[PDB]
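Asks: Have a look at this one.
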Number of protein chains: 4
Amino acid sequence: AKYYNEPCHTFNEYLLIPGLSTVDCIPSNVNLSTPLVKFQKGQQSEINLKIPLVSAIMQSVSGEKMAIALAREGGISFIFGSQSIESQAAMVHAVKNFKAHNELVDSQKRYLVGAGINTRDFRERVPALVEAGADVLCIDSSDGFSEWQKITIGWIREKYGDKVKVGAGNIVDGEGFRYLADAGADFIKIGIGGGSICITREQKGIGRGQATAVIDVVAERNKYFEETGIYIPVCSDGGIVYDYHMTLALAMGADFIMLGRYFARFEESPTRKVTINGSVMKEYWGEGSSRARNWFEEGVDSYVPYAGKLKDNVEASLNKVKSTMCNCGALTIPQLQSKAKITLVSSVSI
Amino acid sequence: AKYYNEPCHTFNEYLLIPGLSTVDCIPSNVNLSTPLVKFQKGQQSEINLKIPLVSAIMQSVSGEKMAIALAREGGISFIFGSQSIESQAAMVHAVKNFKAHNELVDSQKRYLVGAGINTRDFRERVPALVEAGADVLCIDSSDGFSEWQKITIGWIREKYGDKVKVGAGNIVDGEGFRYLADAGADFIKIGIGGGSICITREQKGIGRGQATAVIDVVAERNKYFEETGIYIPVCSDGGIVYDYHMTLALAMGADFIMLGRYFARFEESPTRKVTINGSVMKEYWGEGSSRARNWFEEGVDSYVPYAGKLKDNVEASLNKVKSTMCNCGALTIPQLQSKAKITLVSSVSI
Amino acid sequence: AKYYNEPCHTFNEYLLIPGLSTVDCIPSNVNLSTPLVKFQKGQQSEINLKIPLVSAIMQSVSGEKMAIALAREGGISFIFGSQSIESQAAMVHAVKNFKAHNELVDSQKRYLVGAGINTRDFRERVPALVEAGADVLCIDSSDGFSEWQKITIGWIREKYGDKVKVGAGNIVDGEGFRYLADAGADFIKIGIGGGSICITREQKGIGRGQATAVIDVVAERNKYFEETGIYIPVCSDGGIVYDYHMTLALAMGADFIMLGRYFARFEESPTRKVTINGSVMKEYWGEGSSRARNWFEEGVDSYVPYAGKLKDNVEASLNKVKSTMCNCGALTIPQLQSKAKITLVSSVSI
Amino acid sequence: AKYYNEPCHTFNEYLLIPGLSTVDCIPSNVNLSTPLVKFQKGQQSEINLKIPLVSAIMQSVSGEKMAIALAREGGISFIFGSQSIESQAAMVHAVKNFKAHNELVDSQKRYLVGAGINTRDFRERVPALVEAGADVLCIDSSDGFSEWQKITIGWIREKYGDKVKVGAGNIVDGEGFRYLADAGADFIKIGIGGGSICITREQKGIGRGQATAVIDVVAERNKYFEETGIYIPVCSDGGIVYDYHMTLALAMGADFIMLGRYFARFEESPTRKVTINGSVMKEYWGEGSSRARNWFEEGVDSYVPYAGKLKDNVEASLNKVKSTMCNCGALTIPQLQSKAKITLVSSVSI
Ligand SMILES: O=c1[nH]cnc2c1ncn2[C@@H]1O[C@H](COP(=O)(O)O)[C@@H](O)[C@H]1O
Ligand SMILES: O=c1[nH]cnc2c1ncn2[C@@H]1O[C@H](COP(=O)(O)O)[C@@H](O)[C@H]1O
Ligand SMILES: O=c1[nH]cnc2c1ncn2[C@@H]1O[C@H](COP(=O)(O)O)[C@@H](O)[C@H]1O
Ligand SMILES: O=c1[nH]cnc2c1ncn2[C@@H]1O[C@H](COP(=O)(O)O)[C@@H](O)[C@H]1O
Ligand SMILES: [K+]
Ligand SMILES: [K+]
Ligand SMILES: [K+]
Ligand SMILES: [K+]
């Protein structure tokens, strides 16, 4: 077997050391724009998010309302694919034709929306999603280092060329990144075992500390860019517990962040608002739980504290990210990724 | 004294990083067959388990019923030797003559069964076990790095040559492995202080994290194979807390796994089913406890939650191992041992 | 991004290993004098504290009474700047004209006092503080690695040359130290995220273990001294939980220590003494809490156990520091910084 | 300041890896004899303990009864010196003239006894202790790296030459060992901050993990032996929590072990047996507590569970040490120190 020289680490084991803050760096001047799909050196991505946040491909998170609320703030949602093809396509259609400053829209001013797909019924699901107006797709899986994903992306390329965008994953190392890169993925998702609803050491024992995963994948992505001239955006998926973890994820190189629990707490999540013993909560369950996979166990069902509407919470979260970015001397995500000083902290200090 | 460069680690400190999963790797096609006794390069072992699990040499685990239930699923039990020679032999006889898809049997279609022996009364115990039809023997001890085990194996070779198989142990490093290898052991057991009923730092303070122990012994076993052409199967004994620890143990190189607590929870364990305050439990005590050694203290007595019949639980456990194996791109244990990517995780992440 | 080879550590992760204690080293002969502002090689600082302790630039700590009580024992207070310019100047005036063995005074025998300033209204605040008789100033900020601090210090130099002393900070590495050094700071404060009222991983996630921060800054300060002949005193700000942390901070190279919580517990702190359920406590809130910044959240409000008058507590604390210094063979802070043997301890031992 | 490459570790962070156990190694044949005072290469120590245990120089541990009970089993007690010279000498006299298989006695068959001394009144205390019949003395201090100890040992040599034996300490590194060695100490005690009644990080913050301390001192002692031909026995003082820590301490190189809490639990300790809420306990306080030093605070007062008479407990403890020694292939302490395989374990495994 193959072993590693260092153990993996989570976001909580890191802190950012401030850099030179110049007079021009104030929150309001920080640009959080970021690329969603791959492009060549010298080019710009065909799709750029206004904010680096995307909602998870989960039944309990990304419904039509979430997609609209998030797109309005500049991010994008990936309508869950764990439902009928007709049902998912309807949600995409609804978002695209809802209108019939930081909003994320297409050339027709329609909100952008993404849709998750699987490696099984894609031949019938993809065409339906495309027809419905899906702007981007993403294969939804915990282990994306699979020949099945290569096959799915291949079918999409043969049928649509580079006209249809498709993200792939999840993977946690350079090899996994490289495989999906050569297979043609437009963006690659990072993360196995870091999700809030994931108790890896109770499931199959696969995974890697999210921080180490991102750092390793990002290094491979940059090496890949230098060899081929192709820049593939990467997504840090799961493990975001505090707002500063967002800044860390981006600083380590992730172009954008996928969150489930964070967004489930909002009014716009498709789940029921349940007042439990004085405290308002919201339902939240993983895609691996029986409560969802049937559309030993493989998931968990829980509650998250109600946080109100998405808007106010995202604004608050991003204000802190912008502020921290200025402490690090960065006005943009690329500048933060270049200038960030990231230190590991001792277990005792935690 | 001699010191080491790195501290030892337990199975809980590791996770498997996925490799390339091909279209042909699905649970039902995974082969969990594995060698039980030594053979030369180019050969196959005279005894191959259908599943890599064996029940512990304990009064509270491996009785006649356990041996039959486990052999039916492809594994093998080691009837405890902490009882009279006549009593142990009777259990072996019963298993061998019980019949008078994955079942483990001999050329006469009789279930395979093993028997534990000690370094004291083996001159009278071994012949009785052989006559009773024991398929394999195993010296039962916490510290197998002993001249006593060399003597016992030697007596067996002089009297039966290589016709009678005998495992030895336990040891935790290359030196211990090497000593029992040269002494003639057919398989070597790994593990001191990792058992669930073992509070080393309350006993004699001897031991080593199970993971480090396996990794070190496996490296020595492979070095030994390359020097002599002799492949000696090794057994990871104790410390299995979760199903994924099984996959880890195998991935690190262990050919099979010995479990006590895991099997004690089943209907077939020779202990009493005790309903305690609404919850059904089963008795479980170590071979070092006074409740067993008399056939300061040196053991513990406890209860384990009832899990029902062995069959359903083993099937469930092995389905997860097979699934994880496919995530790692492996259709067989040898392929998993060759391709596994194993990472240590930080203490904080735990 | 830039990463580090070692994780950062807090004061609690260190212990001092005794050195040779000579017959002349007894507590009463230990000299705790220390420089407050920069000087050139061969010179002495224009301002030397009698004891290496200074009270924090906080509304809940450094008021007029604190400043007088601390100056009487040899230390100095930095009147908080989070109040009106007129209000802060009045406190400075009161301390300077209060008299109208270890006391810290000027050539006119008036108690020394410091005053915090900000990077915004300094053009009006500084002149008022100077006129009021402030002996030293200090820019109050969590992230001193800012062009804003360079601008503030520059304005002070152009208007007063080196006649007005101004400390800057906070920073946590050599780069941050170097920037404020070249900018002209008279002393530099070390520390981000180590304060007792700081939950970094709930704010912006910036910071560094206080110990590592001091050690790193001190190395840069000594390198700087060797290149330019300029010795800049550094202050370890925050994170002092036990008296021995004081000895550690000094041993690692800090010239003096800034404390908030430690001093808040005293009768002289400007807060209310609140008897809560039998125990007398004192109010303590951070400068980032809403309860103070308005003169999502950015601070905490709490209570600290009443410790009585400053005098008896400081004497007790410093007696232990002096005693420990003799164990390390040191009669002065510079000798301790030169001879200290500092070891990291394992997480398990904690 | 000076820093170290590795953090210090306690005994709990180590485990012994078994070595080859030969047929002749059984508990009853294990020899636990060990040297108490220094000798030259090729020689034997003038005083050899039958068992490597000595009771602490504490009012709550080593009284006349303890000294007799321990000497009867082969160890020796150091009558506490924190009492009047007349009072301490009386206890020594009583032990020496109490008679007016493993017993530790002199050529006149009188029990051996030790006595603690301080660096202040030794000119009057030593002669009184010698006259009373003290077999060995030991300077009692937490920081033995002192010119005061050099002075005390020097006075003893000038007045008695090498006729009076005197141990010194405590120290925790090679430098401290070396200083007391050159000063003439007959044995050196190791340990600062490891005692059970020591909360270092609440006192002065001085110390070092006991394990690292012993390992480091032992290396220096062996280097010293090779340079000068003088072998100085070293004592691991404090930190023994479990019986196996004894085996560890010896394996790491300590010739003998000093224990306080361990012996306080016995009927023979000079403290009161207090039945508290059904459980019989014994008083135990440190020499630094006010309850003893007057013959801020510097010690703790507590209770230890009653263990009965010393004899049965020591026999039990040493049987486990002997058994563990055989697992390591050692029949004597020197052989264990030479053959022991010692591994550090991960924090997670603890
Ligand atoms: O049932 C599940 N088990 C484990 N991970 C899951 C499950 N469902 C979703 N996830 C992952 O967890 C992410 C959400 O992480 P969270 O933001 O920490 O809640 C998703 O985007 C998925 O990648
Ligand atoms: O009394 C005992 N003390 C320590 N280890 C024991 C004892 N009895 C059995 N064992 C070991 O523990 C293993 C079982 O580990 P478990 O599966 O974690 O319960 C056995 O196969 C033995 O090697
Ligand atoms: O609101 C706050 N948040 C974080 N740090 C603060 C705040 N107010 C003051 N500080 C810092 O904490 C120090 C006090 O640390 P303490 O002595 O551990 O209580 C101050 O000198 C500041 O540098
Ligand atoms: O008051 C005290 N504070 C700290 N250490 C002490 C005190 N009194 C005795 N000791 C040390 O603690 C040892 C006992 O350690 P114990 O066996 O762990 O209880 C003694 O031999 C001394 O070296
Ligand atoms: K900055
Ligand atoms: K895979
Ligand atoms: K000293
Ligand atoms: K052995």
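By the numbers in Swiss-Prot, the shown part of chain D spans 2-101, 222-416, 429-483.
Structure determined by X-ray crystallography, 2.2 Å.
In case you wondered, yes, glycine gets a Cβ from its N, Cα and C as well.
Below, the features straight out of Swiss-Prot:
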BINDING   D:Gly20, D:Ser22, D:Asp264, D:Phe266, D:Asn460  K(+) 2 binding site
BINDING   D:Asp261, D:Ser262, D:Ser263, D:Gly312, D:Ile313, D:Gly314  NAD(+) binding site
BINDING   D:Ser317, D:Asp358, D:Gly359, D:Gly360, D:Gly381, D:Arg382, D:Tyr405, D:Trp406, D:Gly407, D:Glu408, D:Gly409, D:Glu431  IMP binding site
MUTAGEN   D:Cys319 to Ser  Has less than 0.06% of the wild-type activity
ACT_SITE  D:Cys319  active site, thioimidate intermediate
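Surface or core, plus neighbours and distances: that's what I need for these features.
Replies: Taking all protein chains in view, 23 other C-beta atoms sit within 10 angstroms of the C-beta of D:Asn460 (K(+) 2 binding site).
Taking the Cβ of D:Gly312 (NAD(+) binding site) as centre and 10 Å as the limit, one finds 26 other Cβ atoms among all the protein chains shown.
Other C-beta atoms found within 10 angstroms of the C-beta of D:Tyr405 (IMP binding site) number 22, with every protein chain shown included.
In the three-state DSSP classification, D:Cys319 (mutagenesis position) falls within coil. Its Cβ placed at the centre, D:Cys319 (mutagenesis position) has 20 other Cβ atoms within 10 Å.
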Asks: Taking the binding-site residues D:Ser22, D:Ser263, D:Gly314, D:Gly359, D:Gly409, D:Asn460, which residues show a Cβ-atom distance to ligand 8 below 6 Å?
Replies: D:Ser22, D:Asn460
Asks: Which of D:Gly314, D:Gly359, D:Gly407, D:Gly409 has the fewest nearby Cβ atoms, counting only those within 10 Å, among these binding-site residues?
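Replies: Ranked by other Cβ atoms within 10 Å, the binding-site residues D:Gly314, D:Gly359, D:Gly407, D:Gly409 bottom out at D:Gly409.
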Asks: If you measure from the Cα of D:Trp416 to the Cα of D:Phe429, with 12 residues left unbuilt in between, what do you get in Å?
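Replies: Both gap-flanking Cα atoms are 17 Å from one another.
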Asks: Please give the Cα-Cα distance in angstrom between D:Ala101 and D:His222, rounded to a whole number; the 120 residues between them are not modelled.
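Replies: Distance across the unmodelled stretch, Cα to Cα, is 19 Å.
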Asks: Closest of the recorded positions to D:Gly20 (K(+) 2 binding site), Cα to Cα, picking from D:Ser262, D:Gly312, D:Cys319, D:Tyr405, D:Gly407?
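Replies: For D:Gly20 (K(+) 2 binding site), the closest Cα among D:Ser262, D:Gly312, D:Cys319, D:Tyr405, D:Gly407 is found at D:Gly312.
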Asks: Filter the binding-site residues D:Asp261, D:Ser262, D:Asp264, D:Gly314, D:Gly409 down to the ones with a Cβ under 8 Å from chain B's Cβ atoms, keeping sequence order.
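Replies: It is none; no candidate comes close enough.
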Asks: Does D:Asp261 (NAD(+) binding site) have same-chain partners at least 6 apart in sequence with Cβ under 8 Å from its own Cβ, and which are they?
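Replies: Listed in sequence order, they are D:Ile58, D:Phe79, D:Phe81, D:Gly82, D:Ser83, D:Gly237, D:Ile238, D:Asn239, D:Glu408.
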Asks: Out of D:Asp261, D:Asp264, D:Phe266, D:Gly314, D:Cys319, D:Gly409, which recorded positions have CB atoms lying under 6 Å from ligand 7?
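Replies: Going through D:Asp261, D:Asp264, D:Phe266, D:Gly314, D:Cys319, D:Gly409 in sequence order, those close to ligand 7 turn out to be D:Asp264, D:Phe266.
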Asks: Look at each of the binding-site residues, D:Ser263, D:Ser317, and point out the one with the fewest other Cβ atoms around it within 10 Å.
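Replies: Checked D:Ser263, D:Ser317; of these binding-site residues, fewest Cβ neighbours within 10 Å: D:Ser317.
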Asks: Which of the recorded positions D:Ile313, D:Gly314, D:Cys319 has its Cα closest in space to the Cα of D:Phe266 (K(+) 2 binding site)?
Replies: D:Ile313
Asks: Helix, strand or coil at D:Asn460 (K(+) 2 binding site), per DSSP?
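Replies: Once the DSSP labels are grouped into three classes, D:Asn460 (K(+) 2 binding site) ends up as helix.
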Asks: What same-chain residues, at least 6 away in sequence, bring their CB to under 8 Å of the CB of D:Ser262 (NAD(+) binding site)?
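Replies: Same-chain residues close to D:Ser262 (NAD(+) binding site) (Cβ under 8 Å, separated by 6 or more) are D:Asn239, D:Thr240, D:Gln270, D:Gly290, D:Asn291.
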Asks: Just to be sure I understand the packing, how many Cβ atoms besides its own are within 10 Å of the Cβ of D:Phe266 (K(+) 2 binding site)?
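Replies: For D:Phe266 (K(+) 2 binding site), the 10 Å Cβ neighbour count is 28.
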Asks: Distance between D:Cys319 (mutagenesis position) and D:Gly409 (IMP binding site) at the Cα atoms, whole Å?
Replies: 9
